[PDB]
Structure formats: structure tokens, C-alpha cells
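Here the structure is laid out as C-alpha cells; the discussion comes afterwards.
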Amino acid sequence: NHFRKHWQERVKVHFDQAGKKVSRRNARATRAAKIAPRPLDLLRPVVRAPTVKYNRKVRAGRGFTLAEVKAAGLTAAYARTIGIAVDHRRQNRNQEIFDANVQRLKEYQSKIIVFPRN
Amino acid sequence: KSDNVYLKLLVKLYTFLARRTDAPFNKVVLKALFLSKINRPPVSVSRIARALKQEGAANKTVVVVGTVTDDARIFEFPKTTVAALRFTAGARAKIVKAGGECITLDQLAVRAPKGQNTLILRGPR
Amino acid sequence: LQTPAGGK
Amino acid sequence: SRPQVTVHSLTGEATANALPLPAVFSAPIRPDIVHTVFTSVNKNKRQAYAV
Amino acid sequence: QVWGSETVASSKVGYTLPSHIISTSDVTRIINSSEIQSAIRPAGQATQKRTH
Amino acid sequence: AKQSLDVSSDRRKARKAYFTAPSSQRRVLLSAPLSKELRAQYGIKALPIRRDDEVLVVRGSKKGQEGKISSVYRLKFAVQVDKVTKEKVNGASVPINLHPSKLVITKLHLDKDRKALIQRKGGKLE
RNA sequence: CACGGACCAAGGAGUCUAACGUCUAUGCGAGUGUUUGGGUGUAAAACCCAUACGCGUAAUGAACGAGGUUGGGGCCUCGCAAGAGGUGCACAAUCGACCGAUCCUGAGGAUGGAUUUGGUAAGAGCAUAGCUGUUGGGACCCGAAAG
RNA sequence: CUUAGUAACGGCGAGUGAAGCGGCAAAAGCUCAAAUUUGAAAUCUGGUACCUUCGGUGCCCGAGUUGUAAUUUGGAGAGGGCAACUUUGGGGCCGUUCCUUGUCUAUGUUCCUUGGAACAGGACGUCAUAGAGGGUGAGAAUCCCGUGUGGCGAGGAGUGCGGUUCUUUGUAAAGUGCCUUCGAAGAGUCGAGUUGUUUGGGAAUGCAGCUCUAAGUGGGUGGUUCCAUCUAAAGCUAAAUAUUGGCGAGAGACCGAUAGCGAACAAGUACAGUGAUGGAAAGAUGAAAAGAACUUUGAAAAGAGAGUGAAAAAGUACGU
């Protein structure tokens, strides 16, 4: 078996699981208190996965490409302050994905309100 | 070996019927109840339809000791009544929609204390 | 903004 | 039909208003299943100990 | 609504109420039925008088 | 029913926090109830006990006796009432170590700090 | 023969875990597995959950009839019991069918034709718990020439 | 978590054993080199006199041209023209958030019985967002300390932000679109042959040494005749992540003086070793010592009377 080593010396029983969930909830509550006006997470893009065994499943992405941001009516530098993730190393290939990302960005822009600097 | 109160009550009722009626059907049915889960494989609804396909078996009643599991390889089902301890949701729904009926062993005994026109089926081993 | 994990 | 238990006010008077059984009370009572489930659920609230 | 009687949804998607394996737990009531009693052969005193 | 997570209900922790409590805390620990006659005027149910105060005994073999406090023994949580003493075989008088939780104050001292505390605890001297 | 036994109080020797397996109890069932994580909370408690994932359901792409016969628990018919016939569960024996697949073929280069074959021949598996089977972890305990 | 005990290694014998992707906790990106400020080294360390002293101003000396200021770096970027294109900081004060800390926050000690004592048994009443816990001569919600509950202060951190006020300013500093002219890629480094080690990593996975040594429409890795991704040899970065160490807390279906840490107590103490080190045994009187007043026996240890106490069947050698 895979126990010829001194495995007994490193056995971390996950007793923290019960407390880890509460700690994560408290951290989320603290972030909400600090980030009250804004959502706890940034607006992530919709993307299609490689590895055809999973490509049939649509999933979220890291950040919108510069072309998508430009087509969305704003700039990458300005979009960051609005909570929109931007990926400078992602290149759009599929047209449907680009259209979906543009529509999502437009919906987010229409649904957001920005407070005055005052 | 089971501990279900309803199972024990059914076992007692079937033993009483078998001893006070001498009908071998009751004895055979009761003997099956003393079989473990492995010894009581489920009978698919397709198997029930196949057994009903026999000459003159359409009007006969079918009794399954185990669980009547549904089958997706069939669409039409005979308008027959099936009595078994456990009825799966899919199989029960298919039987109900096909004009059939589902009942428990006690109901079958009440309707047929001697098991007249009854057919016993068991799953493959 | 993202889909909520689990139920609601 | 499904008999309905009359609503009792804070004073203990049987109010005319009644509600039919939600059919949950007609479920099969299985003492063995309940005992087996309890014997495992009661073990979830425990803390490890060792020398 | 929380348990989903036959007429209403349960709200616990993927669950349904348990199904009884016996229509009635009162075995005596079933045994004492007219049909079974007529189909059941007569029984003795239930006590064996000692002989020899 | 406990709700705060900062206060433990462990028996050992409470016993440890009491068997070595500081004298300043022991002063609060040695609080005694006030006689209903005084409670009618001031309203405060209980207050600390000091030498200048007068207390009455309601429990124990010395029940029914009354007198002025001779001294306060915070180390052993014992309060010694004057005129309540035990005579040894040699005739030497020894005060009995009573507990303030069993006595009832019948006359309250009126020091400036005590008067200020009376108002602090919602009392009204009159 | 011998190893141990002067006596007494306490302590003290098949215990825990990882992997696979048979049996037994329960849930669902061609589906099963909430708790890696989220919601929720009377706050390590209890109640629900999206998406993926472990197992099988289709093998090495399976409806000539997913088939004929011999029996076969039970049922039905004939009957007063014996006795006779039909249906025939699981199951066994047997003749056969299709997939992977093996030589001829000829419609310019594949169908079809006879076998064998490892499977299909109508799902039966997953999950929770108890005893128990085998191996790795100090593995019943104290103990050996020691690097 | 799965992938997976799989790919893969393994005198292919024992055993070893990943990684892509997928499910989830968290997200923040960036800063230099290489471009002349050349119409002004515009930069800064240090001493000195002041002040609105974690620093700011004037003066002075020095470092730097073998490069200190500004912009920028693969998302490129830079010098210009155009749009009647778009914008504008710090500090003082109060409050808000948090750390420490003090304080207010309910109700019987009413009777009957016993008992050394009431918290005990019975009878009669009250609070309950307070029936968690401890002490009070035995089992206490109502004796006290305490908890739920909100409420009132004080000393600090503070720019996470809600208000008041002083200053801006300077042909100063930025952001987007169009047109126009340019447009910069890190070397004893990749690599090759070898030695030793390691990894499943045979496709030599990386590492260190040794011979040689590289190119810029150039180069690494993989796949059908080419193709896809970066383009290293410079540097910074919060959150999920571990925690038998130090600080404070919330708990255990754990042990309970031959058990549990070696140490419940005068424990890393006594004690042994020329030394690194080894290394223990030992808890309980009673509510208060109320711990033998006093008489007698012998010098005394203590004995015999008397006496305290619920109990001396508690005598310091003391729960049972």
C-alpha cells in the first residue's frame, strides 16, 4: 500500500471545516460592510472551455478582452473602476462569445449607477 | 431478518393465510419474504409486460415480491394490475397512465385470499 | 454579480 | 375526506376554523429507520480527543 | 407546501412522500373480514387436551 | 440562556476566576442585600458592606442577631459583625466568620463616595 | 523434567486508521452519491442547493423471429381424489439471431454467403449502517547480535 | 474535491506516482531597462535657524553627467495638428468605524417539618430577549456574584466616509476620438556534449560543475508539408493557504492522584553523574482551628480525666 512512509506524521483532519465556513461567512460580511455600495465580486465574462470533453459547457471567464471593452462603449482603464474585469492576454476568436460578452457588458452598464465624486 | 413493522405484519398475515388455507400460493409468497435483498432482485416493468404477453396471461394478475422497476425500452403497457411491496415512481406512474393499477400484498390477499388467477414473478439472478 | 453557489 | 383539526385560540377554545391534514401525518411510521438515522445524526456533534 | 401532498408541490425538488408497503397495519381487521373468514377453514380450540 | 460568546459557562473557569479573584473584584463579590426598610427609601436592592455600616443576620445559627461590622476579611470572604463572637475553652473571644450574602444591611453609611455611588446605581437618598 | 508462582490492592494485552471483498439491515433505483463548497441557522448542532465529478446503464456498436423446443415454482381448464391438457416465473439443457469479428466475393473494388467467437439475448446498480474476509500503517503485548 | 491510485516509472518484483481540464474559497495588478530635459541635473543625502515636528520652509556643504528628475514598455508607446471633446488637490474641526476601559440594567429569602446549618420536602407569590455559570454551614431563578436587553461616558488608532472651513492658479497637471511623423526586445544568457543528483517525466524533468558558444521579421515548447502560444535571461504585490511556537478567548460522548503533561502539591523541585543528561514519590480534616483552656501521671515524648464540635468513628500520623 501507499503507507510505507511516515504518513502518521502528517495527518491533517479537517476539523476546521465547520469553523472555516463560519470564518468565510464573516469575511464576506466584513467585505460587504466595507464594500457595501459595490458587489463583493467583479462582473466576469462568459466563455467557452477547451478540452472538448468540456467545451459543450458554457462557463464564466476571467476578464473581458480589450476589444470587447472597446465595443462596449468604454475603456479598459475606466472599466476597472466600474468593477468589470479586463484580461489583456485573452484574444477573442468565436464571434458568438464576443457578442454575448458585449451584450453582458451593455446590460451591466445599463443596470449600474455611479455616485458623484462629491 | 428485517425489522420493518409493516413487513412483519405482512409476514404474519401471509403465514396465517397459508396455514389456514393450505393454498401453495400463500406458502410460496411467504417463503419469498424470508429472502434477503440479493435474493430478491427487482422485476422490470418490461419483464411484467413480457409475462403478460403469454397466452391468456393478460387477464391474470401479476404479483412481484421485489421492487417493480421502470423500463425506458417500452412505451405501451397492458391494462393490468400489478401487486408488489415496492413500486418505483417511474414504474408506478407508467402503470397508472397505462390504465393499470398498483396495490400492496395485503390488498391482493384481501381480493384473492387463495391467490386465484395470480402469477408470481421474480427478478433474474 | 456571478451566479450564486448552491441554492437561494 | 381528510379530517381537519380545529384551531385552538390562546384561551383553549376550539375555534370553528379548521385545517385539513397536510398528509404528512399519514406517512409510514418506521421506528427502525428513525432509530438508525438518529444513531448516526447524534454522532455528528462531537469533538475529537487523543492522548 | 413544505412536504408536498399529492395535490401540491413539496418544494424539495427531487423528493416525494414515502409509499406504504401495507395498505392497513391492522392485520386483525383484514383477517376478520367476511371474505377471508368465509374462505378460511374452521379452526380448533387452540388448546390440545391431553390424552393418555 | 447564554447568548454572548465572550462569557464562558465552564465550571472550572468560573471556579478559577473566583478562587484567585483580586481584592478589588472581591469587594463586588461581597455585596449584600439591603433591608426592605432601607430599600423603600433608596430603592437599591443591594450595596457593598464596610465597617461603618450596620447589618443584620437572617441565616445560620446566629440568625436574628444584629450589630455593627467589626472588620471585612476579603481574603477569606468573611465579614465579622461586632458582638457576634465565639468563646474558646480558654475564654478568648473569637469573631465568627459570617458571609455578607446571608446578612441584610439595616443602616447605610453616608460617605461622599458612597453617596455618589447611590446616585450612580439609580438610588435617591432621602 | 522444565518456565513462573510468598502474599495482597491497582494497572495490564485482537485497539485505531487506509485500501479491496462476502454476508446482513435501510433509501433510491437506471439511476445513485447533500455536507470539496453556497444559502441558512436556536450557531462545530439541524434544514435545503446550482454546477461538475466516483460507479453502472452498450460490448468487443446488439429487435431475421433481442427467438423455437425440453422441463420448471404457481395459475387456469377438465374432476369427488387419482388422473389429463394449456400457460408457462426464476432457472438449467439445447437449436438459433445481432455487434466486435474471422475466408470466399464481383455491384469499376462493397454488399452478401457458413461456422466459430467475447458480448446482447431486455437493465441492477449506487448510497448509509453492523459483523466479518485479506494487505500497508507501532498493528496483541515486553524483549534479541544493532547501522 | 475530482482527475486517479489514472498517465507513467518500477533488478517493469516489492513500491513509487503525477500533470490538463472540470466543481469551489479569492481576486489587483504592476514597476524598471532600452528614447536627449539639452530652451537650462529641472534630482537628492547631510548640517544649520525656525514651524501648523512620523515632517515642511530659507541658507550652507556635498552625491551625481560612468546619469539624479518626467512619460512609457507588447494591453504597445512617443513628437505634433484637429474636437469651441471631458476632469480637477491638501490641511484644520466635529461626527461616523474600530482598540482599550468604567458604569445603569427583574423578581421571597414569606410560612409549616426536619436538620449543626436550608440551598432540602411541603404551602402560598413574582421576573423570564434574564431557567448559561459560580459562591453563600447539604440540590438556590427569585441571598449575592452573574447572563439577555438595551443605555451613558473617558483615553487612543484614524482618512474606511457624513457634515463645517482655509488654500488653490499655473499661459500648471491629466483622460477619449480623428489626422499626421516616428516607433526602441535584458549574454558567459538560450543551446549543445559530458559528470553527479533528483523527478512518473524514457519524449533524457530540473538542478550544479566542466569543454564551446550563440540570432534578431530572430528563439523555447508541442501538433500536421508547415502550424499554435509566448518572447525569458530585471524587480514589487494584498485573499483564499499552514500553525504541537508566544498572547487572549469559545468548547470536549477525553483522563481523574499507580489515570491524565515528567510535574493537580515547594516540578523541570529533590536526587545521581568529572558530562552531555537522566530524573522521581507526594492532593483531601472540619463552616469557621472553634487545633487538648483546666485537673492528674512522668523530665519528656504522651498517658488518664474535663472540654470544643453534627461527628474525636476528625487528633496535625486528621474526607471514606
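Numbering, chain E: per Swiss-Prot, residues 260-311 in sequence.
Cβ coordinates come from backbone N, Cα and C, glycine included.
In this structure, E:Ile289 (mutagenesis position) is part of a helix by DSSP. Here Swiss-Prot describes E:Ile289 to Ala as a published mutagenesis experiment; the accompanying note says: Leads to an inefficient release from ACL4 with a delayed assembly into the 60S subunit; when associated with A-290 and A-295.
Within 10 Å of the Cβ of E:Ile290 (mutagenesis position) there are 18 other Cβ atoms, across all protein chains. Among the mutagenesis entries in Swiss-Prot is E:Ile290 to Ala, noted as: Leads to an inefficient release from ACL4 with a delayed assembly into the 60S subunit; when associated with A-289 and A-295.
All protein chains considered, the CB of E:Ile295 (mutagenesis position) has 19 other CB atoms within 10 Å. Annotation of the published mutagenesis E:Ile295 to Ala in Swiss-Prot: Leads to an inefficient release from ACL4 with a delayed assembly into the 60S subunit; when associated with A-289 and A-290; the original residue is retained in the structure shown.
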Remark   = Cβ density check for E:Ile289 (mutagenesis position), other Cβ within 10 Å (all protein chains) comes to 22
